Amino acid sequence: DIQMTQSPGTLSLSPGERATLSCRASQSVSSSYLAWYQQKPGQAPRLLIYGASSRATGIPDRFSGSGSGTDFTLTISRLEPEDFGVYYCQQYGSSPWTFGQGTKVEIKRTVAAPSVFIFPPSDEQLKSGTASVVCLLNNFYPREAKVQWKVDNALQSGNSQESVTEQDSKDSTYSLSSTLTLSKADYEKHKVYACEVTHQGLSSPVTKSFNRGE
Amino acid sequence: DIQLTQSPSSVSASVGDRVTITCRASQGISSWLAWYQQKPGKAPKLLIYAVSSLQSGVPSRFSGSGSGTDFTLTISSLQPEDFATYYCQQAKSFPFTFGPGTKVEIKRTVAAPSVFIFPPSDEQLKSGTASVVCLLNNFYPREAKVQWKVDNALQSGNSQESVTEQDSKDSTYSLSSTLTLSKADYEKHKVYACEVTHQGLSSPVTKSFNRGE
Amino acid sequence: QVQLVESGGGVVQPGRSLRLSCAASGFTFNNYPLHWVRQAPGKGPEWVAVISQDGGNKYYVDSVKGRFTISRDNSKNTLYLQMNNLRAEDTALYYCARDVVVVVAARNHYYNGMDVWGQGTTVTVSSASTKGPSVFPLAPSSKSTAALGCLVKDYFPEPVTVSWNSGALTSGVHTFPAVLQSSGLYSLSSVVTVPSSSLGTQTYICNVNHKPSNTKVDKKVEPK
Amino acid sequence: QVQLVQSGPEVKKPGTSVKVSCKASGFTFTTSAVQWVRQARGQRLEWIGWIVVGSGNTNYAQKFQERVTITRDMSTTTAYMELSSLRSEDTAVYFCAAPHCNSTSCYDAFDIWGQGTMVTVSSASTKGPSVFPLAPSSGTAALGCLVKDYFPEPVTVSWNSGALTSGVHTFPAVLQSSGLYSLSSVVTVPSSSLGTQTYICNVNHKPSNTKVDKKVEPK
Amino acid sequence: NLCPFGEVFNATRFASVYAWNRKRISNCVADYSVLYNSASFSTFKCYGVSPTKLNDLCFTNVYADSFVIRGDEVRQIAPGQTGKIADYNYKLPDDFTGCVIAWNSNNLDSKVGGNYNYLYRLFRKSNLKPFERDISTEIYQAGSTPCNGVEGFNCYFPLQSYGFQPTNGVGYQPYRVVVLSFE
Ligand SMILES: *[C@@H]1O[C@H](CO[C@@H]2O[C@@H](C)[C@@H](O)[C@@H](O)[C@@H]2O)[C@@H](O[C@@H]2O[C@H](CO)[C@@H](O)[C@H](O)[C@H]2NC(C)=O)[C@H](O)[C@H]1NC(C)=O
Ligand SMILES: *[C@@H]1O[C@H](CO)[C@@H](O)[C@H](O)[C@H]1NC(C)=O
């Protein structure tokens, strides 16, 4: 099969700059059988460029295409806020019509530290025999962030799950939610519950805790 | 139920000969017929399908033709690995029926059979059963007739035959015929003989023995 | 390599059941319908049943209709034939075979023959009890090149294996195919042609091996 | 309206089969082609195969040669994708794509795309979510709701019946080892408004017909 | 002085619709009354001349075009029709003067698993002129990019197989069609 590789993985660029995306084939492919697609979260792919250098119907002229053989380029002259999504290239000449792994174009921003909040399990959930402690990392950039749970100074592992939102359309920041899950029995065996947040915007790891009960 | 008939039933050819086998169907089956080659102790091998489509790997000396009810399998120059039984199969409707097959035999010179008769062993007679065996050794062609005569009385329905495959060295056949009587019937007679008539024999050859001697 | 391997055959009484399996490898299993073909001893092949690629269509010969059931497991690359209420005329070597798919204008057309065949698996429907053979000498005649041999009589089931002098003697040996007697047991003869001079100065031992009965019988063939 | 509309969401047990529909409109179906592509949650695009509408000829990928068969029906201008022997690995979103064509010529790429069909494969059963409040700690404060233990996806969350939108983060759900989903939706508000502004999260789960309005309290 | 109607209708094998065969018949007495009275023929329709009053009529020449399609397409063998057969395989002129005869040939031209011998043209850039015969196997270019003899996206083979099966619906079963024209 023909392997399509894309770069970069994440293209962090400011609105108004010139974006450049690459598409590589493991062997020479026809220029008239390569396409570029744009996909936004929760949406279907949208055809931008085909035939390597043929703009599609309705696509703005700031989108361009070039390449031949094994190397292909998607060029956005001036990056608009509606263009920040995921881009894929697919060759449809030789079967199978393989895709690339995608390139995320995000809005570049200044380093913003997250606002950290910890939430004890509600008294209603404790009646169910399960405890959930939540740690919120609010509005930060870049996306990379680290959360560690400590229960009476004991670092937890394998009992937590994370979730990250898409980049905000207004302040270009991300938000993270980590949930520590213990049973009601194990939850009542300890007293201090804390989540440690490590991030680029923090000069040192910030810890937010609560005392079980008080 | 589509029947299939092949002709001839046997062919005696040599290396290089042009051999043609025909297959007749009881109804028209268009271009839906295949040809198979089978050697003793092996699964059938597909040679041709769709009348005239040579299966991959089959040498081009094999060909096929026909349409409707009559079909032909032709071997332009017969090679030693082509001596086998060939079958035709139709594929118009189920059940997939095969033909009776045509055996491609090695042509050679007429050789008369060496005939030997064997009385039942004394150990077998102690078991209450007697078996007299008549051996026809290394002969050609395969066609042969064996008759058992017990005190000059021709037997029927109490004998079985068995023929070896064509020999890989001299292209001859061997036949074994066994006469089976009870110990009671065997001891009621004296003369046991198998009369062999064959194409190489100008007159029936008889091998006999007298019970005891 | 494109390969079909069947298994699951054996001896079974009349009216009872047997299940045959077919292991495929070397090709995309679910793109091919599959056939079951059997071949009785001495007779030509007889098509038994076929199943489509997904298992939605099944066809049978009238002889087995209602008794046999073909099926396939595409996840295991395995074909099955479930044989119930077996009769004597079901005794044959059973092959599994792959359908010949004719492609015209990039369209597939099925049921055009069988191109890939297995080695076959033997089923034998009989009420006879497993029994090793009696080996009786066919002694060479006094004056009648001479001929001697062994009579391998009354055994079930197939097969026996016959060697002479533990395999050392191969020249001139003829081991005939077995006949099925009315009693349900098999009889077989293995003969050898020798110079008349060697009859008094060379022993001839036939070795009959019958695995189903765990018997190996060696008989010394000598003149009378 | 050059359209390409797909089936609704599917939730099947492992070992079964799903058949996703894809109906064309606007262009002449009879002369185009339809490819199928799947995308797992947060993964790339995986080409499954394509079919020529006029002939019905199919080409599949190596990884789908065994359990996918693509069909079409020109009478109902619809193409199908049958996926047999489902398993958890098959849980993804499936797209159909086609070039729009008139009676004789076609577009030179796949420009028409379907809305997408989500197929969930697990042993789980339909269940409504339990909504627990994330209370604000005692200048800006944070509060929210914990939408825990529901199946299948998705749920929708709004704050103050849509009145509160600023500073709201509803996170994508995670799949717990129990087979159920958990989702948290939080909002940042000024610390002054905690005693004089009721905050209510509106959790709606259509697969279970569950409508929960939970009020968050500062303890 | 009879005719070869025997070997044209009861022929062993017919031709595909895209490669339709034409037999020429000039001056021979024939009795089209035994054909109109036959329930074997699923379709007996004449244009420009009444099917009843047919034996009296005299024309200088008769052409017998024969091919095979499926039952749903027999309605296309008529003047002023459109469809796969009429546009890309066999077109009858508006002023066609003759008859179209067809009968179900499932027992002959259908095979279990599908027959591969009867084809029909699936793509063509322009419609056929009346009585035009197209048997070219050029790769149909459906897009702007030129196919170079290789099939692919927007590059399809122009002919497709019917795949006639005995279990097919009678609308999809094979039908042998004979078109008589009188000039
Ligand atoms: C059917 O369409 C073809 C091609 O249309 C092209 O593709 C469409 C998807 C759309 O993007 C059109 O704008 C494209 O032109 C027509 O063929 C074209 O006809 C024009 C007429 O002058 C000619 O200049 C072009 O070279 C032709 N291109 C091709 C590839 O044939 C065709 O006319 C249309 N037929 C009908 C009946 O509408
Ligand atoms: C075709 O054959 C039938 C007999 O099966 C016969 O009655 C009929 O006249 C024949 N017609 C033609 C045109 O051959």
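Chain E is numbered as in Swiss-Prot; shown residues: 334-516, in order.
The header says X-ray crystallography, 3.2 Å.
Even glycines carry a Cβ here, placed using N, Cα and C.
Looking at Swiss-Prot, the entry for natural variant E:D405 to N says: In strain: Omicron/BA.2, Omicron/BA.2.12.1, Omicron/BA.2.75, Omicron/BA.4, Omicron/BA.5, Omicron/BQ.1.1, Omicron/XBB.1.5, Omicron/EG.5.1; complete loss of interaction with host integrins. The C-beta environment of E:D405 (variant position), restricted to residues of the same chain at least 6 apart in sequence and closer than 8 Å, consists of E:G504, E:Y505.
Neighbour list (E:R408 (variant position), Cβ cut-off 8 Å, at least 6 residues apart, same chain): E:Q414. In Swiss-Prot, a published natural variant is listed as E:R408 to S, annotated In strain: Omicron/BA.2, Omicron/BA.2.12.1, Omicron/BA.2.75, Omicron/BA.4, Omicron/BA.5, Omicron/BQ.1.1, Omicron/XBB.1.5, Omicron/EG.5.1.
Around E:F456 (variant position), the C-beta neighbours below 8 angstroms that are at least 6 residues distant in the chain are E:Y421, E:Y473, E:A475, E:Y489, E:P491. According to Swiss-Prot, the natural variant E:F456 to L carries the annotation: In strain: Omicron/EG.5.1.
Here E:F490 (mutagenesis position) comes close to E:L455, E:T470, E:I472, E:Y473, E:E484: these same-chain residues lie at least six apart in sequence, with C-beta atoms under 8 angstroms from its C-beta. E:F490 (mutagenesis position) falls within neither a helix nor a strand when secondary structure is assigned with DSSP, and so counts as coil. Under mutagenesis, Swiss-Prot gives E:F490 to L with this note: Increased resistance to neutralizing antibodies and human covalescent sera neutralization.
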Against chain C, with Cβ pairs under 8 Å, which of the variant positions E:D405, E:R408, E:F456 show up? Give them in sequence order, please. none
Out of E:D405, E:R408, E:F456, which variant positions come under 8 Å of chain D, measuring Cβ to Cβ? E:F456
